[PDB]
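Student: Take this structure, written in structure tokens, and hold onto it; I'll ask about it next.
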Amino acid sequence: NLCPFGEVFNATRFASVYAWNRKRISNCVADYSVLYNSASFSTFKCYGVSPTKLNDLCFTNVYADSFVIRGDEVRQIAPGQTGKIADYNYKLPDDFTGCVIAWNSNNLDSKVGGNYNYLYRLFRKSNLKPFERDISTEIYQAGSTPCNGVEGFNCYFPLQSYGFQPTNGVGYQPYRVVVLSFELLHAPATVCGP
Amino acid sequence: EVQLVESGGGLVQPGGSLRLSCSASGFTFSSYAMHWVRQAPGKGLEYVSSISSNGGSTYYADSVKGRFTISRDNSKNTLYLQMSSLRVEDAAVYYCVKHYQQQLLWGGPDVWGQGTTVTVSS
Amino acid sequence: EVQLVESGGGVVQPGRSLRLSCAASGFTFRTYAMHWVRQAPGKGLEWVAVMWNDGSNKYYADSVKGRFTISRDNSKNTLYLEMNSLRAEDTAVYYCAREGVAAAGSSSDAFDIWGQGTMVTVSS
Amino acid sequence: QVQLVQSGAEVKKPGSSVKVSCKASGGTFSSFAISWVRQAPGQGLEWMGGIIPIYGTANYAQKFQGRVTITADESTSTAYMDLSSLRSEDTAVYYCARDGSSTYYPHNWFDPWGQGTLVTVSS
Amino acid sequence: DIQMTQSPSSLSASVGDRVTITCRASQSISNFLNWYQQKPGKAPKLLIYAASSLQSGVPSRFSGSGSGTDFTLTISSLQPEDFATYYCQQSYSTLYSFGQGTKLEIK
Amino acid sequence: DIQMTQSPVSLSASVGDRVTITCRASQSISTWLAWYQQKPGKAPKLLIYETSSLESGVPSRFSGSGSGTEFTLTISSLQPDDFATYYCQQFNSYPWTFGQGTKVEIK
Amino acid sequence: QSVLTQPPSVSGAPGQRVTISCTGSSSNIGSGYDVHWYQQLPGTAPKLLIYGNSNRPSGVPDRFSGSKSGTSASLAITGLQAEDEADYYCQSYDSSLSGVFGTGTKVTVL
Ligand SMILES: *[C@@H]1O[C@H](CO)[C@@H](O)[C@H](O)[C@H]1NC(C)=O
């Protein structure tokens, strides 16, 4: 049958980056070439395996990690990067295979005012291990005094709203990101097209 | 346009008291946390105190706590810093700053005032 | 086990003040921007107030602006709504809601959980 | 041919902390994706979290966040579960389980399953 | 503010028929629309969040459509437990606004 | 109380050079740094916020760098309006510790 | 946690085909994540009957079979005997990278 990418890319809501979503995609006949010629995808960089040849490869399962970030943070969704996203929100591993497909989406996700519920993790005691979402909301201890469950000086809540607006630049606009993470294993492959 | 003016200051005997002021105009005063940062003549910048956006949480530096008191009045758009039991070490100018953030991820000030000279001698 | 309970409602004189406490439990109170929604007897819903995620903005509908005061208390997981100069129109059933996109019990940009609703009525 | 052997039973005062071990065997520890499954006495199963010892990632479940600290020592091939702040509701039978097919994306079935670890938390 | 119109204002229908309820917006609202269901004497539970996705834990006969200004709510086959007020709210501006509701009734 | 040691303390750089200033901290702050410019007599002026983001209203010859412990403010081409001391400031942990300073003498 | 709903008890007859249903949601089953079945005799660690909604390891009879369609998933036991009087569990995965276990039927004979 036809592969369900309309529930993935054309979805009505994308999860905020601190709590992303993984959607297993198996039992497909998937044409990866028509998704390359969409004329809407800004950043299309495929690590591990080169683009324009995915129609002649099958895999065991496809897991599309999808989220939403601003314009100057699409470079952090990559192997080996850093910042306030790839260290504390969503960390890719080193030898990850697959693409990070992102496109400019100011009309849908950004609303005038805040769109105050696309949060992101800011403060954590350590860097994230790879592919580890962390939905914990305990308050971060900055100094040496104990926080005692109350935020204030030296004790900060780790979630800041992104605060999207259609008046800001193309570096402050919510770029919806889809990470087509797929890797086969010692099994008969499932997901390929013609 | 944001602008900050500081008041008070002058000459005081050792062991005396002096209240400064930092009146502000150009922004919503209740939505910002703002600090005091001092600088001795011919020396480096030094942090002394801060205050929250609603007068709740106060914070002093290590060597100045127990002798200073900071308060603010959002209805008057002022920031007050009271001193008690002064020493000769606290002869400096006292700059008044304000945050760049509104109320979270607390770090980094935005604009700087103009300072108020205080002197302590006999 | 997400939950919202209210308190404080009742009857007051027209023109006095009243506050409404919406004490949450079962979820982290800080990452969801709380609201207040109301319904007059017989009519439809009418959005009233918004407290932002942390306190950055406290907006109101155009019928209460300058008269309502929406607070927050992140330590005790409560939400306040102070009414001032209550007219005869503001009698309704006042609910408190939440929203925020967590890929969870979240309901992106929509009110999933609601309070029991306490009835504020004005009379003499 | 591949199996996991756990530690013995425990008994803990309410408020203390327990440490359960799951020593793998039969194959490599670096291609295992050991996930910790709870079971109350006479009730249904429950998922606690799964570590990947090559990456070090430990995705917990939402109930056990910050209490269950899953660690893995790839050298001696024991994947711990340092459950903390014990109560009298934590009397359970904690299993470990390899996650079936893959080791990087562990989202599959549980096979093999170890054995019972009756942590009877009372005094 | 964005004003929300919703037609009709009171509806009657028979059990099983496809009931459509239209909510129209003033200015452009990109898929940030909600619908709610308030039985008389309760507090309303969300049906459809973000104009196309059902609330997790609602019967699957409900279906919302549209993007922009006009949205319709189409129940496939009615039930005796599905007769209540249907509201229409948009999550776009800083001033959230509700519809008027359609009292669904019986023939 | 993170002791930041600023280097060099004083230097001679004329018009037509490219200067750098190192401000190294002990406890690991992480992209929480501001730079300053204090002409002698009045208050400092902010140059860089969050160690990379160039503040509006200052020329583009200033540019931040660095992450973690040590940072390097750089100036591409020297100008006659650089006869001031450049300070560094951390704001990760709440005792703010400013640097010692850098007397930029233009001979 | 246990979002995958499952009936509490299912009875039958020796020589009868009984059904065990697992009704999930859009995040756990309907997002492509499959449904697998464990068997638990009272007192031991659970076994593994079905994986990938249709397969069978070496160690199960041919009486146990399953399939999935849409959101629900099924298990069929044709011809009950004395070795089917046990607890049967239903396993899948959320989109929150967490595993979900069924409530678990109790198959009894008549
Ligand atoms: C997404 O939707 C648009 C129009 O609704 C369509 O043209 C496009 O092909 C869709 N993308 C898919 C199915 O990947």
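What you see of chain A is 334-527, where the numbers are those given in Swiss-Prot.
Quick check of the header: electron microscopy, 3.4 Å.
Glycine is no exception: its Cβ is also placed from the backbone N, Cα and C atoms.
These came from Swiss-Prot, pasted as-is:
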type: DOMAIN; residues: A:334-527; note: domain 'BetaCoV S1-CTD'
type: MUTAGEN; residues: A:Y453 to F; note: Decreased HLA binding to NF9 epitope. Increased binding affinity to human ACE2
type: MUTAGEN; residues: A:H519 to P; note: Increased resistance to human covalescent sera neutralization
type: VARIANT; residues: A:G339 to H; note: In strain: Omicron/BA.2.75, Omicron/XBB.1.5, Omicron/EG.5.1
type: VARIANT; residues: A:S371 to F; note: In strain: Omicron/BA.2, Omicron/BA.2.12.1, Omicron/BA.2.75, Omicron/BA.4, Omicron/BA.5, Omicron/BQ.1.1, Omicron/XBB.1.5, Omicron/EG.5.1
type: VARIANT; residues: A:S375 to F; note: In strain: Omicron/BA.1, Omicron/BA.2, Omicron/BA.2.12.1, Omicron/BA.2.75, Omicron/BA.4, Omicron/BA.5, Omicron/BQ.1.1, Omicron/XBB.1.5, Omicron/EG.5.1
type: VARIANT; residues: A:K417 to T; note: In strain: Gamma/P.1
type: VARIANT; residues: A:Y453 to F; note: In strain: B.1.1.298
type: VARIANT; residues: A:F456 to L; note: In strain: Omicron/EG.5.1
type: VARIANT; residues: A:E484 to K; note: In strain: Beta/B.1.351, Eta/B.1.525, Theta/P.3, Iota/B.1.526, B.1.1.318, Gamma/P.1, Zeta/P.2 and Mu/B.1.621; May enhance affinity to human ACE2 receptor
type: VARIANT; residues: A:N501 to Y; note: In strain: Alpha/B.1.1.7, Beta/B.1.351, Gamma/P.1, Theta/P.3, Mu/B.1.621, 19B/501Y, Omicron/BA.1, Omicron/BA.2, Omicron/BA.2.12.1, Omicron/BA.2.75, Omicron/BA.4, Omicron/BA.5, Omicron/BQ.1.1, Omicron/XBB.1.5, Omicron/EG.5.1; May enhance affinity to human ACE2 receptor
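Each of these features: where is it, how hidden is it, and who are its neighbours?
Tutor: Taken residue by residue with DSSP, A:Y453 (mutagenesis position) is part of a strand.
Around the Cβ of A:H519 (mutagenesis position), 7 further Cβ atoms fall within 10 Å across all displayed protein chains.
Cβ-based neighbour count (10 Å, all protein chains) for A:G339 (variant position) stands at 9.
In three-state terms derived from DSSP, A:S371 (variant position) belongs to neither a helical nor a strand segment and is classed as coil. A:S371 (variant position) has a Cβ environment of 11 other Cβ atoms inside 10 Å.
Sequence-distant neighbours of A:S375 (variant position) (same chain, six or more apart, CB under 8 Å from its CB) are A:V407, A:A435, A:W436, A:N437, A:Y508, listed in sequence order.
Cβ neighbour count for A:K417 (variant position): 18 (other Cβ atoms within 10 Å of its Cβ, all protein chains included).
Within the same chain, the residues at least 6 positions away from A:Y453 (mutagenesis position) whose Cβ sits under 8 Å from its Cβ are A:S349, A:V350, A:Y351, A:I402, A:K417, A:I418, A:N422, A:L492, A:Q493, A:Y495, listed in sequence order.
Long-range Cβ neighbours of A:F456 (variant position) (same chain, at least 6 residues apart, Cβ-Cβ under 8 Å): A:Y421, A:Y473, A:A475, A:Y489, A:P491.
There are 18 other CB atoms within 10 A of the CB of A:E484 (variant position), with all protein chains counted.
Around A:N501 (variant position), a 10 Å sphere centred on its CB holds 14 further CB atoms from the protein chains shown. When secondary structure is read from DSSP and collapsed to three states, A:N501 (variant position) falls in the coil class.
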Student: Rank aside, I only need the closest one: which of the recorded positions A:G339, A:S371, A:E484, A:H519 has its C-alpha nearest to that of A:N501 (variant position)?
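Tutor: Comparing Cα positions, the candidate nearest A:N501 (variant position) turns out to be A:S371.
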Student: Closest to A:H519 (mutagenesis position): which of the variant positions A:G339, A:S371, A:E484, going by Cα position?
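Tutor: The answer is A:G339.
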Student: Can you list which of these variant positions (A:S371, A:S375, A:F456, A:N501) have a Cβ closer than 6 Å to ligand 1?
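Tutor: Those variant positions that pass the cut-off are none, since no Cβ is under 6 Å from ligand 1.
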Student: Provide, as an integer number of angstrom, the distance between the C-alpha atoms of A:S371 (variant position) and A:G339 (variant position).
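Tutor: Approximately 13 Å lies between the Cα of A:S371 (variant position) and that of A:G339 (variant position).
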Student: Looking at the recorded positions A:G339, A:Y453, A:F456, which ones have a CB within reach of chain D, meaning under 8 Å Cβ to CB?
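Tutor: Answer, by Cβ distance to chain D: none.
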